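J.: Questions regarding the structure given below will be posed in turn.
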Amino acid sequence: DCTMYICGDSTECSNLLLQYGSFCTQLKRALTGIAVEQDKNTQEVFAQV
Amino acid sequence: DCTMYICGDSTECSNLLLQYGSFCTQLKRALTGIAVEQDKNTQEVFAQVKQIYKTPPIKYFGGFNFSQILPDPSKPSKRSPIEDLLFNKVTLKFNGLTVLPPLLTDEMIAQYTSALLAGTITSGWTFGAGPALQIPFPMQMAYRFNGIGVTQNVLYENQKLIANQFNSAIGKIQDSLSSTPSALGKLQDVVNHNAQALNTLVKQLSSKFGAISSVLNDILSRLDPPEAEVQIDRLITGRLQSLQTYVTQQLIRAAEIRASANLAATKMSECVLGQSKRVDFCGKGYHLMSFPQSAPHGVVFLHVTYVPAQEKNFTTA
Amino acid sequence: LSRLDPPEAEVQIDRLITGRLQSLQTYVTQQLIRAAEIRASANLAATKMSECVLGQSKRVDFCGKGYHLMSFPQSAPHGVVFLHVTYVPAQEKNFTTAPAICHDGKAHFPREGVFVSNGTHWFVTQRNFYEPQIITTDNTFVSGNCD
Amino acid sequence: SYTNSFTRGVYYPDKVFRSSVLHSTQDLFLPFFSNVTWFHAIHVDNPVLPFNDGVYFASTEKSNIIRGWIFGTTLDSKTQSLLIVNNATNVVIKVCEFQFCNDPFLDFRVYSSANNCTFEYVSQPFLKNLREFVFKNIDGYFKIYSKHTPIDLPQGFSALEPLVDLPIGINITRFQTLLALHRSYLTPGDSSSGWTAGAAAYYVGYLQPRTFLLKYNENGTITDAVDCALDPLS
Amino acid sequence: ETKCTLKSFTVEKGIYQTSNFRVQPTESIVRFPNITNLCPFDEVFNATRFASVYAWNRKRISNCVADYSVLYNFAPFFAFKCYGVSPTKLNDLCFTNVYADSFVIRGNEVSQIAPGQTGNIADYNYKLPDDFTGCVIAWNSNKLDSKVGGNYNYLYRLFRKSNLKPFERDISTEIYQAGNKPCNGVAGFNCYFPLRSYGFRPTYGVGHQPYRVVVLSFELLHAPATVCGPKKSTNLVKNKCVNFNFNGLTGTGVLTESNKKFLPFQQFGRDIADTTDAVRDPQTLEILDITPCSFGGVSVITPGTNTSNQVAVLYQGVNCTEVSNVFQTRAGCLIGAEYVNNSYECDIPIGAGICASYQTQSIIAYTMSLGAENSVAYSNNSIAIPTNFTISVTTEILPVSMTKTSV
Ligand SMILES: *[C@@H]1O[C@H](CO)[C@@H](O)[C@H](O)[C@H]1NC(C)=O
Ligand SMILES: *[C@@H]1O[C@H](CO)[C@@H](O)[C@H](O)[C@H]1NC(C)=O
Ligand SMILES: *[C@@H]1O[C@H](CO)[C@@H](O)[C@H](O)[C@H]1NC(C)=O
Ligand SMILES: *[C@@H]1O[C@H](CO)[C@@H](O)[C@H](O)[C@H]1NC(C)=O
Ligand SMILES: *[C@@H]1O[C@H](CO)[C@@H](O)[C@H](O)[C@H]1NC(C)=O
Ligand SMILES: *[C@@H]1O[C@H](CO)[C@@H](O)[C@H](O)[C@H]1NC(C)=O
Ligand SMILES: *[C@@H]1O[C@H](CO)[C@@H](O)[C@H](O)[C@H]1NC(C)=O
Ligand SMILES: *[C@@H]1O[C@H](CO)[C@@H](O)[C@H](O)[C@H]1NC(C)=O
Ligand SMILES: *[C@@H]1O[C@H](CO)[C@@H](O)[C@H](O)[C@H]1NC(C)=O
Ligand SMILES: *[C@@H]1O[C@H](CO)[C@@H](O)[C@H](O)[C@H]1NC(C)=O
């Protein structure tokens with residue numbers, strides 16, 4: 001979570017972090033994609049039957 | 001465009017951009033290398049055949065019906081009804097971001113698919129291992145049944161039933177590909193990724209990256225030149241980082257597409273251009289033959305499988 | 001470090017270090033991507049070495065275009081070249097083909113090969129070489145009548 | 001009283017055109033399903049109304065019941081306050097420093113004792129007859145949004161279109177409505193002038209800094225807008 | 001250009017990208033509204049009669065266009081001085097308050113109206129601040145403010161207890177106590193009236209003629225600067241990429257006619273990618289679409305310096321109607337090559353199924369051929385049986401290791 005990793009208990013830091021752009025929006029999306037892909041690799045080898 | 005994406009119609013911005021280094025001649029080089037690599041993956045699977053084969057005018061192969069996979073001369077685009085159904089389901093220069101069209105259009109890939117279909121129907125598997133040899137379709141099916149251990153008598157006697165089953169399967173292919181639109185996801189999500197990759201660069205241009213404004217016309221009109229140089233430098237650094245992460249994502253996705261294309265070409269060579277003894281590499285069950293179909297960003301293999309059923313208990317020794 | 005004082009030249013050195021680290025991280029990422037590519041290529045090459053040189057495979061174009069017989073490896077400072085020996089048919093000829101032969105009320109099917117006819121004659125052959133042989137019981141089997 | 005603002009309190013965040021797209025913006029909006037105050041049975045006290053994040057004023061007056069509005073800091077001597085009066089064919093907006101009574105009335109003509117200012121701002125007069133107004137003050141601009149839509153507050157959807165802008169920066173912390181009646185009352189201290197007239201009701205709802213996702217159609221009209229901090233689906 | 005891009009002298013055969021094609025804008029048009037308000041300078045300069053110096057009037061201007069065009073009001077000015085602000089640069093500056101003070105004084109008294117002056121008019125009638133930022137305009141008005149019988153309508157204060165503060169106005173007519181007793185408010189010895197008359201006459205000298213002096217006080221209190229002079233007024237260029245500065249919104253591109261209707265209050269317009277593609281003209285109510293002109297990338301297709309030097313140019317992703325056989329393709333537009341109608345083997349990839357080569361002569365361009373044509377006779381009673389065998393060799397090269405490096 002970039003809001004907590006980059007800004008530790010700070011409101012102005014969180015307001016200035018959104019000014020950078022949508023970096024976290026794509027970072028968390030790539031992380032969720034990696035998670036779903038890792039959750040899918042377990043069903044292509046063990047769940048063949 | 002490494003000069004236009006970072007600098008918007010500005011001369012001093014372009015003069016200051018070359019101070020960072022050789023990144024503009026490196027990111028564009030990586031992008032054109034990715035483009036050339038993507039232009040090669042289309043010729044490793046569809047361009048495997050050397051000579052284009054055609055379908056004979058007599059539409060009688062022995063009892064089977066290939067109307068849904070052979071191209072229809074009635075429509076302007078010479079494709080099959082299955083390809084026309086698959087084409088109607090894949091939903092497809094801003095700030096210096098262009099989209100280069102591929103070399104092989106949707107017509108040449110269709111011609112390659114039709115040639116492969118003609119080779120695998122009329123010639124069998126000899127078209128992919130040397131000169132084409134004429135052979136009837138029932139005798140090719142008998143060869144394919146004998147290759148797995150089944151005798152040719154069950155086909156030479158019960159041929160009408162197998163023909164009707166194949167026709168019903170070809171007919172139900174379209175009904176199965178019509179419902180559940182989530183099946184054609186592997187060809188769309190990546191394109192959606194492009195929609196999340198080509199539009200995310202212009203979306204981040206509105207961010208000032210710490211500067212006063214996002215456009216250069218306001219910075220070069222409000223602030224003074226000597227003190228606004230740090231703001232332009234920070235903007236250029238932010239845009240360079242946002243382009244470098246995009247180039248990295250594009251490299252990763254290009255490697256993934258290359259791996260997928262190599263796998264698809266291997267399956268095309270080991271399933272369409274001959275019969276393989278592999279278990280689930282050419283479909284689950286006992287593979288007999290495979291028919292390829294083109295798609296704007298992929299290939300769909302239809303594998304014919306012989307499955308036993310209605311077994312009974314017996315004593316063995 | 002000679003024109004400006006360290007307390008007044010700290011930001012310049014900081015920016016230089018940041019730029020050099022940013023330029024080196026991209027090189028490290030490119031090296032990682034190319035190393036993954038080379039690893040995949042080496043795995044494919046080892047698979048081809050194991051399935052083409054150390055034995056014969058029934059795959060179509062995995063050990064050469066055509067009918068694979070054998071493969072010879074050759075080294076190279078950064079790779080390996082496989083020389084695949086391929087058997088290709090040629091000089092084919094047209095013949096008349098038939099599924100089975102009905103004799104004495106029984107439909108006999110060939111064991112290996114098929115029936116070729118060149119005009120008022122019938123022989124048994126294989127699927128890769130023309131060898132006319134008389135239709136005998138050794139290479140044929142009865143499986144019912146021609147009904 | 002207290003009413004529920006189901007799906008009203010939306011306005012145009014900027015003067016831009018969009019064609020069948022979606023825009024998520026973090027602005028000062030009225031939260032949906034909020035508990036607004038409905039002062040309908042208060043027929044002339046409680047003159048302490050803050051102006052922290054703006055004012056959402058909903059009216060269902062028959063015809064010419066409200067005469068205008070007041071926006072000041074403390075309504076005392078030497079206090080920058082803007083008075084807006086909407087006549088039959090003319091509207092006046094005057095910012096000045098003067099003391100006001102508990103309930104400035106109009107029927108009257110001179111609210112305070114002395115008004116010595118030279119400010120000039122004339123525009124088009126503003127006033128099944130729902131009238132929505134959104135008042136905000138940001139970046140030295142006192143922005144007002146007005147909308148006249150037919151029909152208390154229904155389940156329909158109607159945006160607030162910006163019409164005029166006024167560059168002025170004042171720490172406004174007051175809010176007073178201007179009622180119109182027939183009987184004369186010149187005493188400023190006597191806050192009792194209840195007279196039988198039409199339906200008079202002024203809704204009061206405070207705005208909040210929230211993020212809203214709006215959908216712009218092909219014509220460029222706000223037809224749907226959802227919040228992000230009232231439901232998991234939203 | 002290809003040799004400079006690749007940093008070499010013997011280029012190979014193929015297509016290489018060198019730079020990008022950009023059309024430079026010719027003109028730069030700016031469009032603002034014609035006029036909304038205007039400073040009533042015709043009232044403070046062409047009035048029927050001005051006020052006295054002891055009762056000078058002050059008119060506040062805060063919602064008008066500060067158009068400084070005082071030239072058409074008696075251009076032969078007698079004393080046109082500026083303090084703190086340049087004369088010609090004042091027309092392009094915004095301020096908070098535009099207070100204008102006007103009064104009539106003598107000819108030799110115009111020097112006292114200045115920061116840091118001593119006299120009767122400066123100390124007892126009208127005082128200017130030390131750090132005054134403004135302008136002082138004075139012109140002769142003897143024909144208007146003087147009669148044969150004496151124009152005693154203008155009065156001035158001659159005696160006062162103390163000096164006036166800057167920008168102070170005092171209209172008191174109390175008897176000045178010059179002696180020891182206050183005189184109980186009567187006129188007598190050591191009891192003089194503060195105000196004195198002028199009595200302008202047309203036969204007076206240049207130093208005694210009446211001069212209408214107006215003071216333009218300027219101050220900035222960190223206000224939004226509501227007042228502002230005229231900006232610009234240009235025409236509307238069509239079918240050409242120019243530089244537009246519409247109401248602060250700056251950009252470069254073509255302004256084409258559209259058919260979409262906007263809202264009465266909406267003027268700007270953005271797409272889904274936050275790109276300005278529509279802006280309303282401030283001159284007339286009409287919406288136009290912002291579309292860039294010819295833009296793309298140039299690529300040089302060369303057969304290699306080993307064979308020849310004739311190259312071809314290719315503009316990718318842009319039509320070549322605007323700014324050597326020109327031919328339009330689906331992947332761009334190439335010049336320097338001729339489109340051949342016989343399909344050969346593809347040599348140099350271009351796009352959309354077109355490839356270039358060297359015929360041997362000049363660069364050609366032809367649709368790539370996917371192979372030959374061979375249709376076998378499919379029959380249910382015919383087969384092809386091989387007779388001869390061929391032992392061929394196939395090369396397959398694959399990398400294994402890489403260059404182990406470290407930093
Ligand atoms: C093949 O199927 C199509 C429809 O699926 C039908 O129109 C056509 O008549 C069929 N042909 C044969 C020979 O059965
Ligand atoms: C064989 O018998 C078992 C029980 O003995 C039964 O469960 C099974 O279904 C039988 N096989 C078939 C093919 O019915
Ligand atoms: C077999 O006959 C067809 C036409 O009857 C001909 O095109 C083909 O070349 C023949 N086969 C050979 C091997 O010549
Ligand atoms: C057919 O081939 C056989 C080979 O044994 C040969 O004896 C016979 O003469 C041939 N007949 C014709 C008509 O060519
Ligand atoms: C609104 O608030 C009032 C008092 O603050 C309360 O009595 C009323 O129940 C509230 N309404 C809702 C819908 O919560
Ligand atoms: C008050 O309303 C009348 C019309 O009834 C209008 O003529 C007049 O101008 C208005 N006064 C102001 C100050 O707007
Ligand atoms: C400016 O003048 C033009 C030409 O008469 C006119 O068409 C336009 O409406 C004017 N602008 C405004 C805002 O009235
Ligand atoms: C010139 O060199 C290039 C480099 O590969 C080669 O392709 C071409 O055939 C050469 N031409 C001649 C005439 O040797
Ligand atoms: C380029 O412009 C010409 C001129 O009208 C037109 O015929 C052609 O279709 C255009 N090319 C494309 C790709 O639209
Ligand atoms: C190709 O054909 C077109 C039209 O038939 C003609 O204009 C053109 O000159 C031809 N190209 C060549 C190289 O002959």
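If you go along the chain as it appears here, the first residue is 1 and each next one adds 1.
Determined by electron microscopy, 3.4 Å, according to the entry header.
Placed from the backbone N, Cα and C atoms, the Cβ positions cover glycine too.
From Swiss-Prot, here are the annotated features:
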type	residues	note
MUTAGEN	E:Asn46 to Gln (Swiss-Prot position 343)	Reduced viral infectivity
MUTAGEN	E:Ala178 to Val (Swiss-Prot position 475)	Increased resistance to neutralizing antibodies
MUTAGEN	E:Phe193 to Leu (Swiss-Prot position 490)	Increased resistance to neutralizing antibodies and human covalescent sera neutralization
MUTAGEN	E:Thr360 to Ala (Swiss-Prot position 676)	Partial loss of O-glycosylation by host GALNT1
VARIANT	E:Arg49 to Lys (Swiss-Prot position 346)	In strain: Mu/B.1.621
VARIANT	E:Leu71 to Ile (Swiss-Prot position 368)	In strain: Omicron/XBB.1.5, Omicron/EG.5.1
VARIANT	E:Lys147 to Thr (Swiss-Prot position 444)	In strain: Omicron/BQ.1.1
VARIANT	E:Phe189 to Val (Swiss-Prot position 486)	In strain: Omicron/BA.4, Omicron/BA.5, Omicron/BQ.1.1
VARIANT	E:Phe189 to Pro (Swiss-Prot position 486)	In strain: Omicron/XBB.1.5, Omicron/EG.5.1
VARIANT	E:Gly199 to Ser (Swiss-Prot position 496)	In strain: Omicron/BA.1
VARIANT	E:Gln316 to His (Swiss-Prot position 613)	In strain: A23.1
VARIANT	E:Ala337 to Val (Swiss-Prot position 653)	In strain: 19B/501Y
VARIANT	E:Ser375 to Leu (Swiss-Prot position 704)	In strain: Omicron/BA.2.12.1
VARIANT	E:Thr387 to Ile (Swiss-Prot position 716)	In strain: Alpha/B.1.1.7
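Have a look at these and tell me how they're positioned relative to everything else.
T.: E:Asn46 (mutagenesis position) carries neither a helix nor a strand DSSP state and counts as coil. E:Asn46 (mutagenesis position): 10 other CB atoms within 10 A of its CB, across all protein chains.
The DSSP secondary structure for E:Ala178 (mutagenesis position) is coil. In sequence order, E:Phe159, E:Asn190, E:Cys191, E:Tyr192 constitute the residues six or more apart from E:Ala178 (mutagenesis position) in its chain with CB-CB distances below 8 Å.
Within 10 Å of the C-beta of E:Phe193 (mutagenesis position) we count 14 further C-beta atoms, all protein chains included. Reduced to three states, the DSSP call for E:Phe193 (mutagenesis position) is coil.
All chains included, 12 other C-beta atoms sit within 10 angstroms of the C-beta of E:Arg49 (variant position).
For E:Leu71 (variant position), no same-chain residue lying six or more positions away in sequence has a CB closer than 8 A to its CB. In the three-state DSSP assignment, the secondary structure recorded for E:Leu71 (variant position) is helix.
Long-range Cβ contacts of E:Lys147 (variant position) within its own chain (separation 6+, distance under 8 Å): E:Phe200, E:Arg201, E:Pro202.
There are 8 other Cβ atoms within 10 Å of the Cβ belonging to E:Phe189 (variant position).
With a 10 A radius on its CB, E:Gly199 (variant position) counts 15 other CB atoms from all the protein chains.
Shown in sequence order, E:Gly296, E:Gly297, E:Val298, E:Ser299, E:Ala331, E:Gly332, E:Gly351 are the residues of the chain, 6+ apart in sequence, with a C-beta less than 8 angstroms from the C-beta of E:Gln316 (variant position).
Of all Cβ atoms in the protein chains displayed, 27 besides its own lie within 10 Å of the Cβ of E:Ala337 (variant position). Look at E:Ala337 (variant position): DSSP puts it in coil.
In sequence order, no residues are near E:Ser375 (variant position), counting only same-chain partners six or more apart with C-beta under 8 A. A coil conformation is recorded for E:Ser375 (variant position) in the three-state DSSP classification, outside any helix or strand.
Long-range C-beta contacts of E:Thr387 (variant position), restricted to its own chain and to partners at least six residues apart, with a cutoff below 8 Å, are absent.
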J.: Rounded to a whole angstrom, what is the C-alpha distance between E:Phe189 (variant position) and E:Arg49 (variant position)?
T.: 35
J.: If you compare CA-to-CA distances from E:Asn46 (mutagenesis position) to each of the recorded positions E:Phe193, E:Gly199, E:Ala337, E:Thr360, which comes out shortest?
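T.: Spatially nearest to E:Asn46 (mutagenesis position) by Cα position is E:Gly199.
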J.: Specify the count of other C-beta atoms within 10 Å of the C-beta of E:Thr360 (mutagenesis position).
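T.: 9, counting other Cβ atoms within 10 Å of E:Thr360 (mutagenesis position).
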J.: Of the recorded positions E:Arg49, E:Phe193, E:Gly199, E:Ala337, which sits closest to E:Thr360 (mutagenesis position) by Cα distance?
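T.: That would be E:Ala337, nearest by Cα distance.
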J.: Using Cβ atoms and a cut-off of under 8 Å, determine which of the variant positions E:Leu71, E:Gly199, E:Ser375, E:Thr387 neighbour chain C, and list them by sequence position, or give 'none'.
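T.: Listed variant positions passing the 8 Å Cβ cut to C: E:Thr387.
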J.: Relative to the Cα of E:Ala337 (variant position), which of the recorded positions E:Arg49, E:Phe193, E:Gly199 has the closest Cα?
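T.: Given the candidates E:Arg49, E:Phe193, E:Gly199, the nearest one is E:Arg49.
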J.: Take the C-alpha atoms of E:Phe193 (mutagenesis position) and E:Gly199 (variant position) and report the distance between them in angstrom, rounded.
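T.: Approximately 17 Å lies between the Cα of E:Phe193 (mutagenesis position) and that of E:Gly199 (variant position).
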J.: E:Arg49 (variant position) to E:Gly199 (variant position): how many Å between their Cα atoms?
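T.: Approximately 15 Å lies between the Cα of E:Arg49 (variant position) and that of E:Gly199 (variant position).
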